[PDB]
6 protein chains.
Amino acid sequence: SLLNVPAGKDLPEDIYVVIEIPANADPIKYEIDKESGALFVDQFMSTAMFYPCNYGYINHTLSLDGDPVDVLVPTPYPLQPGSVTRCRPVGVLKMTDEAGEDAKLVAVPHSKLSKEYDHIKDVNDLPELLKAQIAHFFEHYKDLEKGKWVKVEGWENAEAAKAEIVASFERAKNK
Amino acid sequence: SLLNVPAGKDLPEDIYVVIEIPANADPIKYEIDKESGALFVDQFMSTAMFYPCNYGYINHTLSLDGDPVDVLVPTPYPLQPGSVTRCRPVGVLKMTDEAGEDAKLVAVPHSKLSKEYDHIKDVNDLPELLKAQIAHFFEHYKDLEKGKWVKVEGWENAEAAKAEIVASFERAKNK
Amino acid sequence: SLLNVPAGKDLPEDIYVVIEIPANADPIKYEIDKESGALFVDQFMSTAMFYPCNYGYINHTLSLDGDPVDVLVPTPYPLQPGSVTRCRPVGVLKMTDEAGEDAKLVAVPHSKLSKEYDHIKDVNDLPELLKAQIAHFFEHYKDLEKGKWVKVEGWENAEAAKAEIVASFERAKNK
Amino acid sequence: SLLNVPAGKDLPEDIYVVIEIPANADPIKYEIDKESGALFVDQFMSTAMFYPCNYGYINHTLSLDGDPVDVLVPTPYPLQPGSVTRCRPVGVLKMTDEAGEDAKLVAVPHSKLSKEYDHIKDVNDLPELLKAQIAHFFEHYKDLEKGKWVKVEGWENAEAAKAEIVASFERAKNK
Amino acid sequence: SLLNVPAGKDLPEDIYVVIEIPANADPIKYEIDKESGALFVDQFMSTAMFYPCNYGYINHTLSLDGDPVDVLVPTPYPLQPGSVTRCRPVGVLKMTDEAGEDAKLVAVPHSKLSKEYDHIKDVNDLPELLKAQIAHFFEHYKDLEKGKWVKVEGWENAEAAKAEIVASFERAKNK
Amino acid sequence: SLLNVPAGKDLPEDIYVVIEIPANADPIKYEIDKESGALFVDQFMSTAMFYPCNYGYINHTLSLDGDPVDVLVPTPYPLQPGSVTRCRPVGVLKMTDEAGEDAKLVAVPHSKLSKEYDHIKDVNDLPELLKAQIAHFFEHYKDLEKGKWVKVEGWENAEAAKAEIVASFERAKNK
Ligand SMILES: [Cl-]
Ligand SMILES: [Cl-]
Ligand SMILES: [Cl-]
Ligand SMILES: [Cl-]
Ligand SMILES: [Cl-]
Ligand SMILES: [Cl-]
Ligand SMILES: [Cl-]
Ligand SMILES: [Cl-]
Ligand SMILES: [Cl-]
Ligand SMILES: [Cl-]
Ligand SMILES: [Cl-]
Ligand SMILES: [Cl-]
Ligand SMILES: [Cl-]
Ligand SMILES: [Cl-]
Ligand SMILES: [Cl-]
Ligand SMILES: [Cl-]
Ligand SMILES: [Cl-]
Ligand SMILES: [Cl-]
Ligand SMILES: [Cl-]
Ligand SMILES: [Cl-]
Ligand SMILES: [Cl-]
Ligand SMILES: [Cl-]
Ligand SMILES: [Cl-]
Ligand SMILES: [Cl-]
Ligand SMILES: [Mn+2]
Ligand SMILES: [Mn+2]
Ligand SMILES: [Mn+2]
Ligand SMILES: [Mn+2]
Ligand SMILES: [Mn+2]
Ligand SMILES: [Mn+2]
Ligand SMILES: [Mn+2]
Ligand SMILES: [Mn+2]
Ligand SMILES: [Mn+2]
Ligand SMILES: [Mn+2]
Ligand SMILES: [Mn+2]
Ligand SMILES: [Mn+2]
Ligand SMILES: [Mn+2]
Ligand SMILES: [Mn+2]
Ligand SMILES: [Mn+2]
Ligand SMILES: [Mn+2]
Ligand SMILES: [Mn+2]
Ligand SMILES: [Mn+2]
Ligand SMILES: [Mn+2]
Ligand SMILES: [Mn+2]
Ligand SMILES: [Mn+2]
Ligand SMILES: [Mn+2]
Ligand SMILES: [Mn+2]
Ligand SMILES: [Mn+2]
Ligand SMILES: [Mn+2]
Ligand SMILES: [Mn+2]
Ligand SMILES: [Mn+2]
Ligand code: NA
Ligand code: NA
Ligand code: NA
Ligand code: NA
Ligand code: NA
Ligand code: NA
């Protein structure tokens, strides 16, 4: 099941991302249940917003929010919920929400799957519009959810994203 | 796998619904296979009709038709096949088909997932148009399937739906 | 062409709404060109937001922003861009943007098209979640567009919406 | 505008069909307004049914129901509302509704647009399942609309469809 | 999980097909991972082409390309990735790609699921346009993928398809 | 109607593109009818290919193929058929088909509509994958249409695209 997918072929540069929410999708937040491996509805979002990229996580990791570290994966067409994509990290949006520190990695499809994102080497290669739209999304999607909130710290580079991947794999390994 | 999802956190008022068929979908009836847990095509529907809400079942239950008890779940946007939603029962359409007694529960997203349906407390709070459209769907979707048929008994309240949930959980527990 | 559609059969209670943007749509703002009658792209929206209802205008009206008065029309399924729907006003979100006073009417499908919205008589009959989501949308969709902004005044009733319709028809008639 | 499209290059064998409702679409009945040429919502359908093929009419015709003669056009992918397709009639479903005699032509894409339907020469070449699904749709889609109803007479051949086209063109020419 | 689905109720005439890629879908090639059973992205296709039918495989088989034997399944509406459909083989496109011999079976929905394809008894009953479109797809979809290629041998009949099914089941049984 | 839209606010650098075919769409080629202004089906495509960008033309121009000059417009989300987008030319694919010389301009959304494509100044700024996919599409989409064919000459720069725009406007002005 999805519970058995590796974190990656060669962390932190070569990772697998389990997708929970497609790009260009309806405003439903899904989460994989750690017990059954099934996709559960987590929230019907109350704002008229949508996840700006495909969204999911790296298996066998843990952020301080108590869930696997989160990943945004840009693709040319939306991915299937519950599918897995091999990717390469290029940057990270550092942020906190009500559940704890809650970084959002950005990882692009690995070169073996497509040449499209090979030119994206680091965070400055991502489009400025996309990065601004992502930060705005996280800043506002919980605006009508009482007791839920976000504080964005800012964008950091690929080396920072890789360090976040390492830290989150260690946290899961260790407790 | 989906075979391992609970019936609910606190039956009969707090249930999990495994979705087989999204709302606003093409006329393909899917069913979860009790052996593999995979979604199988059950029928390519022969009438130009669509399931009026998301449609699925409560795990670890059994109706007299030999399958888990059926649930319709209204949502603001269609759910993913094979996903699970926490819900609260509000009413039931009593009916029989060629395979046996075959009630259709209506359960709304739980308050933890959305406040949208909190105002729906009982069957009279569901829109009359929706209830009529649901009964009409079940009355007619098998009209071109020889040997398949439906007899609708009528709509009953949340207490009746909860009793149906209890009865169907007991039937599975007991044989 | 669309340029010739009436404001309504019997303003202000019985109106026609020309739709520019469907519900559940991609973040592209279209506007009907007053010269050709064709749908033009007005903006590729920069936030990850979507219009919360179908969106358009009443022909042969003018708001202080220099465009026909705006309307949000809730429907069970999204409408086609460039199509016209007969509706009945039920409320209005008073607001201003950088182009001028810019109220957003809410009008529901007329009883001749559906009985679904007959129960919505006035602004308090609209769902609270929908009204909050609409105000939040207008407050934020221009957050990444420099020099574009919104100030929301608040929700008002059906009588206020009808007065806005009358005022906007007079403004177009008179200049 | 659409009001100016010919009935056909060479009636009754070579016709143009103006599409109002796509195949595989949501349950919204649209109609072209004879005054403005714009697509208006005619009804939000109350049954959970969908038009089984693309649906529209032949311009410059009139059925006894007071509207242009109706056409169902099978295609490999749904057509755009308000678009026009060159077609060839292959059969007709004779029927009446509350507004008068109201035949439903079936016409396939002309050979110049595709070779796919060249093999469909007459009504017996249409799939039996499709013909049954079409009749069932018309029999039932108005089942929850008070005062609206259908009586189906039955399927007739291409020669009957051509005669219906001629008769309906004459009715419009003459009054 | 999907890893446990039978090859079929009664091979080679009565098979199960696990779907990886829907019909009418975006140009993303998915593959089920033999370890986890999860759907992985295999390639973001570089040509502007789409799989002409639903596409997947028969479990517990092996082609010379090292993967389960491939199947195209025509349906009236696209199937869900990861779903299973009971089918009947009607023909096969013999071909090789860079990974080895790589036949493409065509199997239609079994009569128990629909009567629609009962009339398709053998390869000559498939539409000529569909067969040509399928061969063209395989000939060209890898045209921009360096080192990936296809050589089509040609279409063969249902008996040939059944022999391919038997051979591929034996190959998996034996190594 | 669309027949009245300008070629552009300031040709050749500031143009309007009338869209016939959305990006990410089904394989139906539409064309605006020069008589009625309505969208007609031109072909049901026989290959399993899709237009790689939104596709349309500049009004009041003529290529040697006898139709207005063609334009591909990349956007973040597909455009509506029959809608108009203000754009800026960045390159051109020189090619011929059976009807005559038939260049394909590439023009991006104007800066007034979005900042997304401001960085695309010239043809080398377009992604190599996109340019290769476009050429491959035109090379192959007519492969199953007898008597229809394409010969691609190759990609040229923004200055070449502007010259093509000027030439095509003159051809329409002059005959
Ligand atoms: Cl691991
Ligand atoms: Cl978050
Ligand atoms: Cl890589
Ligand atoms: Cl930012
Ligand atoms: Cl349980
Ligand atoms: Cl049933
Ligand atoms: Cl609840
Ligand atoms: Cl009822
Ligand atoms: Cl008026
Ligand atoms: Cl606004
Ligand atoms: Cl009304
Ligand atoms: Cl509010
Ligand atoms: Cl005519
Ligand atoms: Cl009718
Ligand atoms: Cl023909
Ligand atoms: Cl029939
Ligand atoms: Cl087996
Ligand atoms: Cl292949
Ligand atoms: Cl069979
Ligand atoms: Cl062939
Ligand atoms: Cl001009
Ligand atoms: Cl061309
Ligand atoms: Cl520009
Ligand atoms: Cl190229
Ligand atoms: Mn959306
Ligand atoms: Mn969470
Ligand atoms: Mn997460
Ligand atoms: Mn969070
Ligand atoms: Mn998190
Ligand atoms: Mn549908
Ligand atoms: Mn069943
Ligand atoms: Mn069931
Ligand atoms: Mn049943
Ligand atoms: Mn049942
Ligand atoms: Mn404006
Ligand atoms: Mn407006
Ligand atoms: Mn405004
Ligand atoms: Mn306005
Ligand atoms: Mn009518
Ligand atoms: Mn009609
Ligand atoms: Mn009628
Ligand atoms: Mn009629
Ligand atoms: Mn492979
Ligand atoms: Mn395969
Ligand atoms: Mn292969
Ligand atoms: Mn293979
Ligand atoms: Mn597509
Ligand atoms: Mn042409
Ligand atoms: Mn053209
Ligand atoms: Mn051409
Ligand atoms: Mn051309
Ligand atoms: Na909040
Ligand atoms: Na039946
Ligand atoms: Na702004
Ligand atoms: Na009726
Ligand atoms: Na290749
Ligand atoms: Na050709």
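Per Swiss-Prot, chain C residues shown: 2-176, in order.
Determined via X-ray crystallography, 1.0 Å.
Heads up, the Cβ atoms here are built off N, Cα and C, so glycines get one too.
As annotated by Swiss-Prot, Mg(2+) 1 binding site applies to C:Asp66, C:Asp71, C:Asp103. Long-range Cβ contacts of C:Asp71 (Mg(2+) 1 binding site) within its own chain (separation 6+, distance under 8 Å): C:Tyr56, C:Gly57, C:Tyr58, C:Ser64, C:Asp103, C:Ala104, C:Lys105, C:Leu106.
Reduced to three states, the DSSP call for C:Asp71 (Mg(2+) 1 binding site) is strand. Per Swiss-Prot, Mg(2+) 2 binding site is recorded for C:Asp71.
Experimental mutagenesis is annotated in Swiss-Prot for C:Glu21 to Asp, with the remark: 16% activity. The Cβ neighbour count for C:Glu21 (mutagenesis position), using a 10 Å radius and every protein chain shown, is 25.
Take the CB of C:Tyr52 (mutagenesis position) and look out to 10 A: across all protein chains shown you find 25 other CB atoms. Quoted from Swiss-Prot, the note on the mutagenesis of C:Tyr52 to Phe is: 64% activity.
What Swiss-Prot notes for the published mutagenesis of C:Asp103 to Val is this: No activity. Secondary structure at C:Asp103 (mutagenesis position), as computed by DSSP, is coil.
Here the residue is the original one, but Swiss-Prot notes a mutagenesis experiment at this spot, C:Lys105 to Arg: 3% activity.
Quoted from Swiss-Prot for the published mutagenesis C:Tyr142 to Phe: 22% activity. C:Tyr142 (mutagenesis position) falls within neither a helix nor a strand when secondary structure is assigned with DSSP, and so counts as coil.
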Count of other CB atoms lying within 10 Å of the CB belonging to C:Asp103 (mutagenesis position): 21
DSSP-derived structure type at C:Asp66 (Mg(2+) 1 binding site), helix or strand or else coil: coil
Inter-residue Cα distance where the pair is C:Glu21 (mutagenesis position) and C:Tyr142 (mutagenesis position), in Å: 17
Recorded positions satisfying Cβ distance under 8 Å to any chain E Cβ, from C:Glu21, C:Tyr52, C:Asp66, C:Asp103, C:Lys105, C:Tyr142: none
For C:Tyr52 (mutagenesis position): DSSP state (helix, strand, coil): coil
Spatial separation of C:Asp66 (Mg(2+) 1 binding site) from C:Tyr52 (mutagenesis position) - C-alpha basis, Å: 19
Under 8 Å by Cβ from C:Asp66 (Mg(2+) 1 binding site), same chain, sequence gap 6 or more: C:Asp98, C:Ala100, C:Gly101, C:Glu102, C:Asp103
Number of Cβ atoms other than its own within 10 Å, given for C:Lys105 (mutagenesis position): 24
Environment of C:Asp66, C:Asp71, C:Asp103, the listed Mg(2+) 1 site - residues of the same chain whose CB lies within 8 A of the CB centroid: C:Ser64, C:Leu65, C:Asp68, C:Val70, C:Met96, C:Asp98, C:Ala100, C:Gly101, C:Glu102, C:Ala104, C:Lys105
